[PDB]
Amino acid sequence: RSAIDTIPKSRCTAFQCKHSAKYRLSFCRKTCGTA
């Protein structure tokens, strides 16, 4: 339950941050403040 890649190297992942949206942002966003 930790980061994935390119994201805010912490605990945000499209596997959490925003499940049905990883193909919309890229991976991380809402809980990632990155995209």
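Each position is counted from 1, following the chain as shown.
Structure determined by solution NMR.
For all residues, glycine too, the Cβ spot is worked out from N, Cα and C.
In sequence order, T13, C17, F27, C28, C32, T34 are the residues near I7 (mutagenesis position), counting only same-chain partners six or more apart with C-beta under 8 A. While the structure shown retains the original residue, Swiss-Prot records the mutagenesis experiment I7 to Q with this note: 10-fold decrease in potency of inhibition of Kv1.3/KCNA3.
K9 to Q appears in Swiss-Prot as a published mutagenesis result, with the remark: 10-fold decrease in potency of inhibition of Kv1.3/KCNA3. Long-range Cβ contacts of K9 (mutagenesis position) within its own chain (separation 6+, distance under 8 Å): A3. DSSP assigns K9 (mutagenesis position) to coil in the three-state reduction, outside any helix or strand.
The Cβ of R11 (mutagenesis position) has 15 neighbouring Cβ atoms from other residues within 10 Å, across all protein chains displayed. Under mutagenesis, Swiss-Prot gives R11 to Q with this note: 7.5- to 42-fold decrease in potency of inhibition of Kv1.3/KCNA3.
Quoted from Swiss-Prot, the note on the mutagenesis of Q16 to K is: 6.6-fold increase in selectivity for Kv1.3/KCNA3 over Kv1.1/KCNA1, which is marked by a 2.6-fold and 117-fold decrease in potency of inhibition of Kv1.3/KCNA3 and Kv1.1/KCNA1, respectively. Residues within less than 8 Å, Cβ to Cβ, of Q16 (mutagenesis position) and separated from it by at least 6 positions along the same chain comprise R1, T31. DSSP assigns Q16 (mutagenesis position) to coil in the three-state reduction, placing it in neither a helix nor a strand.
Every protein chain shown contributes to the tally, and the Cβ of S20 (mutagenesis position) ends up with 7 other Cβ atoms within 10 Å. Record note (Swiss-Prot) on the mutagenesis of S20 to Q or R: More than 25-fold decrease in potency of inhibition of Kv1.3/KCNA3.
Experimental mutagenesis is annotated in Swiss-Prot for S20 to A, with the remark: 20-fold decrease in potency of inhibition of Kv1.3/KCNA3, and 80-fold decrease in potency of inhibition of KCa3.1/KCNN4.
Around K22 (mutagenesis position), the same-chain residues six or more apart in sequence whose CB sits under 8 Å from its CB are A14, listed in sequence order. In the three-state DSSP scheme, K22 (mutagenesis position) is classed as coil. What Swiss-Prot says about the mutagenesis result for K22 to Q or R is this: More than 25-fold decrease in potency of inhibition of Kv1.3/KCNA3.
The annotation that Swiss-Prot gives for the mutagenesis experiment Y23 to Q or R reads: More than 25-fold decrease in potency of inhibition of Kv1.3/KCNA3. Long-range neighbours of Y23 (mutagenesis position) (same chain, six or more residues apart, CB within less than 8 Å of its CB): none.
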